[PDB]
Amino acid sequence: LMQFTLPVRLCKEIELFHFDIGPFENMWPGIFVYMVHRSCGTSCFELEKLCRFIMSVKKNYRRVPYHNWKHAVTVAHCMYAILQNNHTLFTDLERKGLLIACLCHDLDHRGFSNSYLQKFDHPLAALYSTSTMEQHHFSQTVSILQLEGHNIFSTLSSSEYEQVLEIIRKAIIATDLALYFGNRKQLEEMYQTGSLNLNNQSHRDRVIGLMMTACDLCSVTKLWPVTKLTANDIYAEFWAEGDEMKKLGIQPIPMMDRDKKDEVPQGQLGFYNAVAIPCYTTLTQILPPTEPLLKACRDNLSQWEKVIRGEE
Ligand SMILES: Cc1nc2cc(C(F)(F)F)c(CCc3nc(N4CCCC4)nn3C)nn2c1C
Ligand SMILES: [Mg+2]
Ligand SMILES: [Zn+2]
């Protein structure tokens, strides 16, 4: 059969948590197929259907600075690296579902937060009152799965099919950072009082939600230059949202106000202490081989500290 293979530097570095998928857009599909084949098998999906699904997914990501096709493939690579470092902890269905979930998790993102859609009074905010974009992203995922020739799950039973779509739904809802805080507190408490039980489906669900937050944030776990240049894309979106808030007559919060450019180093520190470090710490407690994500995060935190001390 037809194995996908990568040039040697990519074949070695793609196994590491800090791998950057590179600026060559045309290689990103092959990089994803490579990762499905190794984390799932050459048997998981019909090659033709999978290729047709990947290209329709790509086409439904928009040309925004951050929440774009490159982000989708980046989040999927982090998941690949978690799965490959925790071989025997996951079901066959989870292996199938989570890479697809990660590829799909920001489908048809417009570069605006749930908060901005609610203030603009966008139709999606009446259709979905919480996790607005995330319920959209899962809805776009089902759309694409139902196009002709796009059912990559066509070999599962009705109940295996329903279970995979349920893993994907919860994984995508979990990328709503508003939900992350409470999910990580519960996991922290369950880990610390020894109640954490991976045979309990509601426990697995929480663990997969935390993996989703971890993959979604993995830009803070790259080499410093990748971390820093990504943060420019992230802010380019947030600042355009801030401009849109000012057009609605609403002073945006400082994170979104390009006039507060200077405070970015300190906003990144708060973010690493409040979200990132706690995320990768609890993840490392539950899945010890994901520790390189925590260690990279802590290295980037110390790089933002140097930026504030004027040494960078
Ligand atoms: C991968 C990645 N993911 C996220 C998510 C976010 C957030 F969720 F906070 F929006 C942030 C922004 C963090 C931030 N900046 C600021 N301001 C900057 C100047 C004034 C205050 N406040 N805060 C909390 N960065 N970020 C990155 C780099
Ligand atoms: Mg999202
Ligand atoms: Zn995302």
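Here chain A follows Swiss-Prot for its numbers: 725-1036, in order, are the residues you see.
Looking at the header, which is where the method is noted, we find X-ray crystallography, 2.1 Å.
Using N, Cα and C of the backbone, Cβ positions are placed for all residues, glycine too.
The active site, proton donor annotation in Swiss-Prot covers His791. Under 8 Å, Cβ to Cβ, and six or more positions away along its own chain, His791 (active site, proton donor) finds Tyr785, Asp830, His833, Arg834, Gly835, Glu961.
The 3',5'-cyclic GMP binding site annotation in Swiss-Prot covers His791, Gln992 and rests on experimental evidence.
Annotated divalent metal cation 1 binding site per Swiss-Prot: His795, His829, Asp830, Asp940, in sequence order. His795 (divalent metal cation 1 binding site) carries a helical DSSP state (H, G or I).
The annotation that Swiss-Prot gives for the mutagenesis experiment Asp830 to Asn reads: Reduces activity 1000-fold.
Residue environment of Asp830 (mutagenesis position) contains 25 other Cβ atoms, counted within 10 Å of its Cβ in all protein chains. In Swiss-Prot, a mutagenesis experiment is listed as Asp830 to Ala, annotated with the note Loss of activity and of zinc binding.
Following the DSSP three-state reduction, the secondary structure of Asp830 (mutagenesis position) is coil. What Swiss-Prot records for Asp830 is divalent metal cation 2 binding site, and it gives experimental evidence as the kind of evidence.
Among the recorded positions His795, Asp830, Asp940, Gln992, the residues whose Cβ lies under 6 Å from any atom of ligand 2 are, in sequence order, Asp830. With all protein chains in the displayed structure included, the most crowded Cβ environment within 10 Å among the binding-site residues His795, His829 is that of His829.
Sitting within 8 Å of the Cβ centre of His795, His829, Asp830, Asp940, and not among those site residues for divalent metal cation 1, are the Cβ atoms of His791, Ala796, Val799, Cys826, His833, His861, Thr899, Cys939. Inclusion criterion for the binding-site residues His795, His829, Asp940: a C-alpha placed within 10 angstroms of the C-alpha of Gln992 (3',5'-cyclic GMP binding site); this criterion is met by none of them.
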